[PDB]
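Structure first, then comments.
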Protein chains: 4
Amino acid sequence: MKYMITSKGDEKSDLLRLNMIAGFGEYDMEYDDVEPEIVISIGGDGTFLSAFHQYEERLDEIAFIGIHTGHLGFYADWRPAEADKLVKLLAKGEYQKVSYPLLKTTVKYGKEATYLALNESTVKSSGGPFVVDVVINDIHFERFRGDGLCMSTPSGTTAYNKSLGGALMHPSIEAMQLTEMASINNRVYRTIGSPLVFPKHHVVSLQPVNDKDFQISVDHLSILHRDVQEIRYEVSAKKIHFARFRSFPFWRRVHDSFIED
Amino acid sequence: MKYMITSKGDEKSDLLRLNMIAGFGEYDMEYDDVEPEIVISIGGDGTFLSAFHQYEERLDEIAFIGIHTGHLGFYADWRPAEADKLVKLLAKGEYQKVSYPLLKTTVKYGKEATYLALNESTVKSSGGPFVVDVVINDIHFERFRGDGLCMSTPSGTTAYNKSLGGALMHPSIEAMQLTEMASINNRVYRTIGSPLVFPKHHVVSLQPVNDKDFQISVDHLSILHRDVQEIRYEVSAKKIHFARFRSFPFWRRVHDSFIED
Amino acid sequence: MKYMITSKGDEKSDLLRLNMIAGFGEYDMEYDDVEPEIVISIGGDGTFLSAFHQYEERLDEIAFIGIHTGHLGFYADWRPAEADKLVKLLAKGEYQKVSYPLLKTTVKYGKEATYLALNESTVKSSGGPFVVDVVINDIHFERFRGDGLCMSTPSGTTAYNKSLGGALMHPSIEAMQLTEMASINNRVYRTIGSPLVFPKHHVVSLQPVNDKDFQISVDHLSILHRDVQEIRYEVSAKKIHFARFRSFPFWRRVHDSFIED
Amino acid sequence: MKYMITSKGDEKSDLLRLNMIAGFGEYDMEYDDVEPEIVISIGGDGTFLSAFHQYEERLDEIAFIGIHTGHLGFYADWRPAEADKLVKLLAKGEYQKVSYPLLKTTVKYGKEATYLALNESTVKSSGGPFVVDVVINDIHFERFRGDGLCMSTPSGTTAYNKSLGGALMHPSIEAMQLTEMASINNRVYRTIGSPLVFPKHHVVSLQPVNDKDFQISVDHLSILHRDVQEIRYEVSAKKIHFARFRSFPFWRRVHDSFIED
Ligand SMILES: CCNC(=O)NC[C@H]1O[C@@H](n2c(C#CCOC[C@H]3O[C@@H](n4cnc5c(N)ncnc54)[C@H](O)[C@@H]3O)nc3c(N)ncnc32)[C@H](O)[C@@H]1O
Ligand SMILES: CCNC(=O)NC[C@H]1O[C@@H](n2c(C#CCOC[C@H]3O[C@@H](n4cnc5c(N)ncnc54)[C@H](O)[C@@H]3O)nc3c(N)ncnc32)[C@H](O)[C@@H]1O
Ligand SMILES: CCNC(=O)NC[C@H]1O[C@@H](n2c(C#CCOC[C@H]3O[C@@H](n4cnc5c(N)ncnc54)[C@H](O)[C@@H]3O)nc3c(N)ncnc32)[C@H](O)[C@@H]1O
Ligand SMILES: CCNC(=O)NC[C@H]1O[C@@H](n2c(C#CCOC[C@H]3O[C@@H](n4cnc5c(N)ncnc54)[C@H](O)[C@@H]3O)nc3c(N)ncnc32)[C@H](O)[C@@H]1O
């Protein structure tokens, strides 16, 4: 089975990658980073986020596996000491695939750029006040004045969305969550304040009022966009597939990361 | 078609109820408050909450309609001036039914009491510190020390859940949201803090650690329970059905109630 | 010098109290719990809160010292192993006194009851909705609809006030902080939301609108008051005096309790 | 008495400025924008913030007066229709001066730049993660990982500080308030979360851990600083003086801006 391994680049990860490649050499495994079917990420969530975006063109043909050699590693399922057991089970061929929802961002100018997000997509102004009109399913909902907005995937609700006061969403729910970044609320300006959870087929559209330049982020990326007509959020039809070998429930994954471990 | 009308009891609502009953007398409508198929609530959300719990035994045979003669009326779809137009359209027979998810609470002693909630169910201690262990799908998640907890339905996320910092959930999502009530967090005590959104088939169980007496609420009700072994939260299989005659999206319903109208 | 020692009542604290009394027998120390000048609390903040209220009539003649045999002990300055060093230094007579501001609560009926608080005073309704008008210096400020309100002292801002989202206030600032308990905010109801920090000589008055029965708390006490005309908050002119033997800054005291130790 | 008038630059403000100058020509008033003793700002808080920073070198010789021709105008005391009454009373010479505390920011490189703030000073990274060690009075308190930090003056607590969850502080209290901007908190990263209120003579120092480039803001200004060794916060010894002609308490000023008017 075709596979590839990406590494954080530090000593522990590079060496662990070579050992697994040597271990995979003892099975019917072929290293191919062009068309892999198993993508193994050795590092942290940042290394895992990069592996996902490196292969977003074949998310339907790829199952992801995360080994964390770092501090937290929310998307990882493996310690480095358990690596040789992973080589064997992945070679045995039997494991189960679980799928998490993804976010779709479409940006329009005056062409059209689309993006896929595993954690979240956020909007901020390119210096100066950030003002947008929030349109939900072609109905105007509010005018946002603040630092920015964050639209999160389910599995991304434990990341940036959490620090903004958002709720934690189990990834079996196909939804997206929008949170505020320090909105101004007074006699003249009024926002909902609360986070909003949108289901599938619901389209959130941001429309500029004054400045049309915004710094848009997709996970670790941060892009500057000029002459923006509209930013559109939507639950993607594509999903990310994880190869699972034991039971690690999302809520237990939450407990270990934030309560104790 | 069998129907009944409940009223807040004030002058405006009682008179509006008599006019509609007289108006329904001009159609093939029969007043029956024992086995109605249409339940019309004239008043506020409190009047509507009471109508729901008055007929929770036949939620599969009943469609609800809300007329608000009060201040907000989140569950209402009608102004009192539009009442005679409602009599006609409901008599015409053609309207569409929409269904919102409900919450199930099961309380255990040492028998078993169950409840259905449209807004939320909350737990507090019967005086003294409130301490419970939070068990999600038979896995211990946290020990909560604070004033209480609130488990909300989707349509109830705009109510008590909102004031506790929870997120607003579109009612097409079959979920329940758990929020905290002033948990203590220090070197010794640690909670997740963030609200939690659970899908269907997920069972949240609260287990006492010290005191076993808790004041449990279901919407406007507030009960004292003694010798409690376990409180269990779960998305109900039963749903509440609304009779809709025009389009009033949940997000527009949110906008009018909190932004402006 | 006259002194007394109060104890949590468990084995470790009672024995530690007897050892110090025997140790104080080797100096010019006299045990007097009627008119002490040094009050030593062995236990936790709850034990310390009780010692303060046990002697609130002579707060100008008394310096307090806290030994924590429990979990956190925010008001304590001593481990039980350091106890015999405390007997010696307190006998040596030289230590410095620091003073923290106190809160004054005045409740009026239709007589007048006053209270002193070290942590906070909170108001809730006696079952049913809690509605009060908030009057700051005889000017109406807002109508509060929610679960309750919390007025905190500086040293009490790390307690209940903190869990409600309040700010942490250094006790050299003579102020009181008012925080909300789950206020309802919509088209009809509007509160400030933010915590409010009032200086000395500023009088916060709560005035009932409907129900006149409220459950008022002062630290660990919780009282039911009937026929309430007014609840009044104010920075007390009396202060609590602490006997300090080494430097333990408030911010370092904050760090150990909430960051790590 | 020497005075000057600054204007937002729009039609209503420029014309109002000319009318007052013509009105002041009927008294012993001399227009001098080099060494004025009365500075009148016609516009909004942004226009008022600019007038303050335009004359921060003579804050001890200057009393400020605000006329708001815009939307909110928190620092203003006058409607444009009341302008001719202001010319007369200011000419009559009798009014009372009130003083608000100011914030001092000192930035160090590897020289030393200082700034005075009326609202707040905030720190963010120059792209990339923002990590600083928070040192209070030479004692390390926490390592902050997030978007940034905001240190506010009392009168500035109703501005940016409020949108970040901070408390509202009466300006008779000589203090500064530090709030967080979306800190990350998990098993590895831990911050206090709560806002912190520091008294006079308390020195908050931010110390870089990785990147030494930060975008520092002072009110409406935003500067990029390179090779930063330390950012230092402190309650200034200088204060801003307001000319007051009637009673407008800070809490009533708060009520009008956020509750209703
Ligand atoms: C700059 C401060 N960030 C970090 O240091 N991140 C790393 C920490 O994030 C943990 N982590 C990541 C991830 C990742 C790496 O990519 C950058 C991501 O950074 C996040 N982010 C941005 N700004 C943030 C902010 N202010 N507060 C909180 N998070 C913020 C955004 O989600 C962005 O996608 N995913 C998750 C996750 N699903 N669940 C739990 N933890 C996660 C990860 O293990 C590590 O601990
Ligand atoms: C005591 C303070 N409550 C109220 O005054 N309620 C009435 C206000 O609630 C509005 N309203 C109700 C409802 C109802 C009546 O029943 C009592 C309900 O009260 C709520 N509640 C309890 N304590 C609360 C608190 N502290 N803050 C906020 N809400 C709290 C609990 O949900 C409990 O079910 N439903 C909703 C709704 N889906 N969406 C939007 N608004 C709603 C309603 O129209 C009215 O404006
Ligand atoms: C019921 C949940 N409480 C507790 O368990 N308290 C004990 C914890 O409080 C710590 N502690 C106490 C104190 C005390 C004992 O008295 C009861 C006090 O309880 C508080 N309280 C009430 N309800 C609360 C809530 N929901 N959340 C948070 N705190 C709440 C109210 O301030 C009330 O005065 N003082 C402080 C303090 N200055 N700073 C830091 N920690 C403190 C103490 O060491 C222990 O850890
Ligand atoms: C970009 C979004 N800002 C605004 O639009 N500001 C204007 C609104 O601020 C009101 N206003 C100002 C001021 C000012 C102008 O200068 C810029 C200031 O902007 C603030 N600011 C920055 N980012 C913010 C954010 N995310 N949320 C909230 N406020 C933020 C920062 O304090 C910075 O000093 N002072 C105050 C004040 N003391 N009290 C009450 N309202 C005030 C003012 O009248 C107007 O309504």
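The numbering of chain B matches Swiss-Prot: 1-110, 114-264, in order.
Going by what the header records, the deposited coordinates were determined by X-ray crystallography, 2.5 Å.
Note that Cβ sites are derived from N, Cα and C of the backbone, with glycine treated the same way.
Swiss-Prot annotations:
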type: ACT_SITE; residues: B:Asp45; note: active site, proton acceptor
type: BINDING; residues: B:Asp45, B:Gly46, B:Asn122, B:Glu123, B:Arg148, B:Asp150, B:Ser158, B:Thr161, B:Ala162, B:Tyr163, B:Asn164, B:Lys165, B:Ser166, B:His223; note: NAD(+) binding site
type: MUTAGEN; residues: B:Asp45 to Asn; note: Only minor changes in the structure and a 10-fold decrease in the kinase activity
type: MUTAGEN; residues: B:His223 to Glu; note: Twice less active than the wild-type. Its activity toward DTA is increased 2-fold
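Taking the features listed in Swiss-Prot, we show where each one sits on the structure.
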residue  : record               : DSSP class
B:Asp45  : mutagenesis position : helix
B:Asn122 : NAD(+) binding site  : coil
B:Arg148 : NAD(+) binding site  : strand
B:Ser158 : NAD(+) binding site  : coil
B:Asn164 : NAD(+) binding site  : helix
B:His223 : mutagenesis position : coil
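Among the recorded positions B:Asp45, B:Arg148, B:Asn164, B:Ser166, B:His223, the residues whose Cβ lies under 6 Å from any atom of ligand 2 are, in sequence order, B:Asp45, B:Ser166, B:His223. Shown in sequence order, B:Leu49, B:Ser155, B:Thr156, B:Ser158, B:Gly159, B:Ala162, B:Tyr163, B:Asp222 are the residues of the chain, 6+ apart in sequence, with a C-beta less than 8 angstroms from the C-beta of B:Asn122 (NAD(+) binding site). Counted over every protein chain shown, other Cβ atoms within 10 Å are most numerous around B:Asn164 among the binding-site residues B:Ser158, B:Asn164, B:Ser166. Residues from the set of recorded positions B:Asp45, B:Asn122, B:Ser158 situated with their C-beta under 8 Å of a chain C C-beta: none. The Cβ of B:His223 (mutagenesis position) lies under 8 Å from the Cβ of B:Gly46, B:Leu49, B:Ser50, each of which sits 6+ residues away along the same chain. Where the chain is interrupted between B:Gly110 and B:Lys114, 3 residues are left out of the deposited model, and the two C-alpha atoms stand 6 angstrom apart.
In this record, NAD(+) is bound by B:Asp45, B:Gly46, B:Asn122, B:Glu123, B:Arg148, B:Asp150, B:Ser158, B:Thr161, B:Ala162, B:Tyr163, B:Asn164, B:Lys165, B:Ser166, B:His223; the longest C-alpha to C-alpha distance in that set is 31 Å. Cα-Cα distance from B:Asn164 (NAD(+) binding site) to B:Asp45 (mutagenesis position): 15 Å (rounded to the nearest whole number). Taking all protein chains in view, 22 other C-beta atoms sit within 10 angstroms of the C-beta of B:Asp45 (mutagenesis position). On its own chain, B:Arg148 (NAD(+) binding site) has B:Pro132, B:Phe133, B:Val134, B:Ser186, B:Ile187, B:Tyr192, B:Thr194 as residues at least 6 apart in sequence with a Cβ closer than 8 Å to its own Cβ. Across the fold, the C-alpha of B:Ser166 (NAD(+) binding site) and the C-alpha of B:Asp45 (mutagenesis position) stand 16 Å from each other. Using a 10 Å Cβ-Cβ cutoff, B:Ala162 (NAD(+) binding site) registers 23 neighbours.
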